[PDB]
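> Before anything else, here's the structure in question.
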Amino acid sequence: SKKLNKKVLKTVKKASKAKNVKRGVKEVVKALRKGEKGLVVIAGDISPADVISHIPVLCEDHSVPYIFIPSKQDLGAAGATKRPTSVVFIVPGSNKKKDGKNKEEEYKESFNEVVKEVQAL
């Protein structure tokens, strides 16, 4: 499992600089509302009744790909090292990068893997 958080934090961290991640309650509701979602990164260290209640609700409602990562360094380095949070929503979307020679390849792959795994489990 330890490796999971690694590969995960790495994927999101890479996309974070590629403008593919969206943190903040606002970005969350918007990602699930506009349909522009990807991976719900939750801070294992910070998770109030809000996330603990929305987790089973949003999951049992639509079953969105939500993952947890107990590591402030990760959640922060992914969302914003300067302004870290506990609720983040990744959005691996690329039009040209999809078929272009970019990190999107390994990124999307590794991401879809970790994400899919979290959903199934």
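Here chain A follows Swiss-Prot for its numbers: 36-156, in order, are the residues you see.
Determined via solution NMR.
Heads up, the Cβ atoms here are built off N, Cα and C, so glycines get one too.
Quick paste from Swiss-Prot:
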MUTAGEN   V56 to K  No effect
MUTAGEN   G59 to E  Significant growth impairment at 30 and 37 degrees Celsius. Impaired association with H/ACA snoRNAs
MUTAGEN   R68 to A  No effect
MUTAGEN   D80 to A  No effect
> Where does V56 (mutagenesis position) sit in DSSP terms: helix, strand, or coil?
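Going by the DSSP assignment, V56 (mutagenesis position) falls within a strand, counted as strand.
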> Within the chain of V56 (mutagenesis position), which residues six or more apart in sequence place their C-beta under 8 angstroms from its C-beta?
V47, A50, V76, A113, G114, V123, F124, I125, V126
> Out of these mutagenesis positions, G59, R68, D80, which one has the fewest other C-beta atoms within 10 Å of its own C-beta?
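Lowest Cβ count within 10 Å among the mutagenesis positions (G59, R68, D80) is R68.
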> Calculate the distance in Å between the alpha carbons (Cα) of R68 (mutagenesis position) and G59 (mutagenesis position), and round it to a whole number.
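With the alpha carbons as reference points, the distance is 14 Å.
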